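Before we start, here is the structure in question, set down as structure tokens.
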Amino acid sequence: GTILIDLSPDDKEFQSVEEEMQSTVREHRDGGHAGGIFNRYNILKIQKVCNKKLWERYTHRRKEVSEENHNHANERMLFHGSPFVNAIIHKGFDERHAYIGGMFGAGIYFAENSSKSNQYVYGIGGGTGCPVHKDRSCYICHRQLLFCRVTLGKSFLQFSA
Amino acid sequence: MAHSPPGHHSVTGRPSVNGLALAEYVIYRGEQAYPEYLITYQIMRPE
Ligand SMILES: O=c1[nH]c(-c2ccc3n[nH]cc3c2)nc2ccccc12
Ligand SMILES: [Zn+2]
């Protein structure tokens, strides 16, 4: 059911998504070990992910959450990096996409910083880096991130390092 | 997957040491996210 629509770099939608990606790069405490050393990206393509069934699944749950939270979904746009981005775009998010060992328990993790999600593109801790060169700081190989619509509802605030 | 804390739909991990970090978030139901954009990119070597 999934189709991917290329956005033109001249489209305001491409531009606003690129700006979110670039502007939320930060330095990481690992000195770049997991995600590589960089201050910015070269954006090669942005595609809209269109799947009617997955969208209806999302909006159904959004309404449930909203009705439990004074008509407030608390919807955000957040990054997700994963080795399974191709499965996610076809089948949606589920338990197979959870970070079992994450700091806040076994769930599906999203970031405001695009560079945080970039650390997970090749697996936990960057895994072994890119398939071709085994380099977590590869400047050649093409990477993919998702920019996702996420319903937080009533969110439990955890202060942490 | 775990459950959310009772009475909550998600967890917000607020950064409390690194003053430059933004928040991270966890959901426990796959239906609470839709992957709207697929972005293909390279990281760029700093000059
Ligand atoms: O984008 C993220 N992906 C992941 C991620 C994605 C898929 C995984 N499979 N197994 C571990 C995973 C972690 N973790 C994060 C943690 C904090 C902030 C963002 C992310
Ligand atoms: Zn490579």
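By the numbers in Swiss-Prot, the shown part of chain A spans 952-1112.
According to its header, this structure was worked out by X-ray crystallography, 1.8 Å.
Each Cβ is built from the backbone N, Cα and C atoms, and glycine gets one as well.
Pulled these from Swiss-Prot:
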type	residues	note
BINDING	A:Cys1081, A:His1084, A:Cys1089, A:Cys1092	Zn(2+) binding site
MUTAGEN	A:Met1054 to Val	Loss of activity
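Walk me through where these features lie, including what they touch and how far apart they are.
DSSP assigns A:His1084 (Zn(2+) binding site) to coil in the three-state reduction, outside any helix or strand.
In the three-state DSSP assignment, the secondary structure recorded for A:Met1054 (mutagenesis position) is coil. Here A:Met1054 (mutagenesis position) comes close to A:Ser1111: these same-chain residues lie at least six apart in sequence, with C-beta atoms under 8 angstroms from its C-beta.
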Which number gives the other C-beta atoms within 10 angstroms of the C-beta of A:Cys1092 (Zn(2+) binding site), all protein chains shown included?
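For A:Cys1092 (Zn(2+) binding site), the 10 Å Cβ neighbour count is 15.
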Suppose we draw a 10 Å sphere around the Cβ of A:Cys1081 (Zn(2+) binding site). How many other Cβ atoms does it contain, all chains included?
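A 10 Å sphere around the Cβ of A:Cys1081 (Zn(2+) binding site) contains 20 other Cβ atoms.
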Among the recorded positions A:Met1054, A:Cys1081, A:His1084, A:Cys1092, say which ones reach under 8 Å of chain B by Cβ distance, listed as they appear in sequence.
A:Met1054, A:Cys1092
